[PDB]
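Below is one structure, written out as structure tokens; comments come after it.
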Amino acid sequence: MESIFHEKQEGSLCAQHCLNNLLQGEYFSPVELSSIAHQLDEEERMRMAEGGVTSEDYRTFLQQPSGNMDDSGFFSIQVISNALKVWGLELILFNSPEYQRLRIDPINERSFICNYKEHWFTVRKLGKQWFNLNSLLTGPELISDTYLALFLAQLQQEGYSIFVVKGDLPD
């Protein structure tokens, strides 16, 4: 376990920490990601307020830009999804027909992302065991496949946002 990035910091949902941890290494800066999000939110705010006439408005609005609170409500799915898309990773909402369409298993998944009201969670697959981490966390959380399926299942059946990240990662 001398390969897992160990670190403890005070905060809530970090863009750089999520991307850096997801990629299993430093591959992005906090200032860069912060600026990107600010621009996306601002651009979406102006484009939304001024209205729009195109499918872009539908998809953009559906994505649910901006946030509501602070601490964790800083970044946006648009920024995260974008950073992943450019890498080859795509997010699939469990509640969406996409997740069920391909019928991608949880334990067979490569990257997972949980979203809780005013809180974010980053999950990644490591060999035969899963690894969880977040800006609010102080250390890596090891989870088994048999427990992962039920773990996430409890969230979806309860009232959480489970996102499936599939694609090609560097690590």
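Note that Cβ sites are derived from N, Cα and C of the backbone, with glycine treated the same way.
Straight from Swiss-Prot, the features:
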- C14 to A: Loss of deubiquitination activity (MUTAGEN)
- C14: active site, nucleophile (ACT_SITE)
- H119: active site, proton acceptor (ACT_SITE)
- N134: active site (ACT_SITE)
The residue listed as 'active site' and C14 (mutagenesis position), distance between Cα atoms, whole Å: 7
CB within-chain contacts under 8 A for the residue listed as 'active site, proton acceptor', separation at least 6: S12, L13, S72, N134, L136
